[PDB]
Amino acid sequence: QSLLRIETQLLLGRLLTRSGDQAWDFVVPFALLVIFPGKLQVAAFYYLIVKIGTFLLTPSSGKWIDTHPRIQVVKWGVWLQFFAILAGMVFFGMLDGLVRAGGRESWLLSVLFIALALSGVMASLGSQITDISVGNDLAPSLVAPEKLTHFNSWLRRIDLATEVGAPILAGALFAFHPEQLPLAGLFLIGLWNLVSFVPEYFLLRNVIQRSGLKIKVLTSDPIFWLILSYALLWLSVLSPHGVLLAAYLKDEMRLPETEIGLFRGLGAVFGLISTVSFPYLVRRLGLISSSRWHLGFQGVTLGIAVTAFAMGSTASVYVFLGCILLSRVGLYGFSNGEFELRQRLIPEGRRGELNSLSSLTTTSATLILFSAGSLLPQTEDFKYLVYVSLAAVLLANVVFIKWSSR
Ligand SMILES: [K+]
Ligand SMILES: [Zn+2]
Ligand SMILES: [Zn+2]
């Protein structure tokens, strides 16, 4: 019944489920292009209706949680993801089974896909439900701020371990590919996700029962351009954490799933470089200049990436992907600058209004992005999203530089 015991358990429990989510969410675009090879539109349209279906059901779900005990909301959300991942695997096995019949001409296939995406909605919806029940003020209201700052120091390390490790572990397991079934690797990662959910439910439920009353029983116009220049970066496809690029690298580039996993894992590593560079430039150039020098550094590294992207050789793909990793240092740096600049220009009172406006602009860019992806002719035409991405980054510089004159 020691605090350190409770801490280590929750950490290990999070280690499994965070790796489970990261692995599963990384192999989804892969499984969508073995059922629909050459057709990236499916992957984009899948994520498009998942994003829309989640947004339209977010305020609808809030009314059925606002007056319910946290110990039940956890019971719902966690197991809601469990049955949504399971339903995802079922629809996946059927879609591959129907195409291999086959089988794509029937309207039966379209039904399975809509159902599949609907399942993807429930998984993300159940994820939100679990997050709200666990809340934001529940962690500080449970532990002293001195023992929490030590605890939060471990979370960053563990979340880093999953963001770097799980995509590599996923790409290896997904690369199973036996004679039958060819999606056995996907099913294992899906099972990985399920097994990692049952300690999550218990560890999050036991912490509620342990602390009954400690937590709650129930559950500027010129500042717009600063938001915009950050929201324009949500229009880009050039990211190791991006799903569209991962599908293009697996279908057209025909790169091994494991190296694509490594490529994603190395993305979080360059993110750490920003945690040293961005603070350095702040004390040396200024907060505003550091943001510009990071956003500018992002736009100049992505410029090289597109240049190498036009060559199309075994060496050019190495430079292309490499510059994308190098661009992360600038992105993560500018993204931090985005947050702190708002923390210095907006009081703690009306900070809630700002965060919501950003959640409207950035999400719009997300919808716009996958909408463009849903209008693609083929995976080969994904290149047109690459040039748009760089333009979105270069213009994001223009918008920020214009705003920086203040
Ligand atoms: K999990
Ligand atoms: Zn201490
Ligand atoms: Zn493969």
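The numbers used for chain A are those of Swiss-Prot, and the residues that appear cover 4-222, 240-426, in sequence.
This entry, so its header tells us, was determined using X-ray crystallography, 3.3 Å.
Yeah, the Cβs are placed from backbone N, Cα and C, and that goes for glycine too.
The Cβ of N196 (mutagenesis position) has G23, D24, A26, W27, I88 as same-chain neighbours under 8 Å, each 6 or more residues away in sequence. What Swiss-Prot lists as Ca(2+) binding site is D24, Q84, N196, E203.
A mutagenesis experiment is reported in Swiss-Prot for this position, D24 to A, and the note states: Slows down the kinetics of iron transport, while not affecting the iron binding ability. Complete loss of calcium binding. A 10 Å cutoff on Cβ-Cβ distances gives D24 (mutagenesis position) a total of 20 other Cβ atoms nearby, all chains included.
Under its mutagenesis entries, Swiss-Prot includes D28 to A with the note: No effect. Residues near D28 (mutagenesis position) in space but far in sequence (CB under 8 A, at least 6 apart, same chain), listed by position: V263.
Summarising the environment of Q84 (mutagenesis position), the number of other Cβ atoms within 10 Å of its Cβ, over all protein chains shown, is 26. According to Swiss-Prot, the mutagenesis experiment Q84 to E carries the annotation: Complete loss of calcium binding.
Where Swiss-Prot documents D162 to A as a mutagenesis experiment, the accompanying text is: No effect. DSSP assigns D162 (mutagenesis position) to a helical segment in the three-state reduction.
Every protein chain shown contributes to the tally, and the Cβ of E166 (mutagenesis position) ends up with 20 other Cβ atoms within 10 Å. Where Swiss-Prot documents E166 to A as a mutagenesis experiment, the accompanying text is: Slows down the kinetics of iron transport, while not affecting the iron binding ability.
Classification of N196 (mutagenesis position) by DSSP places it within a helix. In Swiss-Prot, the entry for mutagenesis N196 to A states: Reduces transport activity. Complete loss of calcium binding. The structure shown retains the original residue.
Shown in sequence order, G16, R17, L19, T20, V81 are the residues of the chain, 6+ apart in sequence, with a C-beta less than 8 angstroms from the C-beta of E203 (mutagenesis position). Record note (Swiss-Prot), mutagenesis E203 to A: Complete loss of calcium binding. The unchanged residue is displayed.
Looking at Swiss-Prot, you'll find the mutagenesis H261 to D noted as follows: Complete loss of iron binding. Completely abolishes the transport ability. Listed in sequence order, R284, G287 are the same-chain residues at least 6 apart in sequence whose CB falls under 8 Å from the CB of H261 (mutagenesis position). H261 (mutagenesis position) falls outside any helix or strand according to DSSP and counts as coil.
Here the residue is the original one, but Swiss-Prot notes a mutagenesis experiment at this spot, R348 to M: Complete loss of iron binding. Completely abolishes the transport ability. In the three-state DSSP scheme, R348 (mutagenesis position) is classed as helix.
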Interval of 17 unresolved-in-model residues, reported as the Cα distance (Å) from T222 through to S240: 31
CB contacts for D162 (mutagenesis position) [other CB atoms within 10 A, all chains]: 15
Distance [Cα-Cα, Å, rounded] between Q84 (mutagenesis position) and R348 (mutagenesis position): 31
Rounded inter-Cα distance in Å - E166 (mutagenesis position), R348 (mutagenesis position): 14
Shell of the Ca(2+) site beyond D24, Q84, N196, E203, same chain only (C-beta within 8 angstroms of their C-beta centre): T20, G23, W27, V81, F85, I88, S130, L197, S199, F200
Neighbour tally for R348 (mutagenesis position), based on other Cβ positions within 10 Å of its Cβ: 25
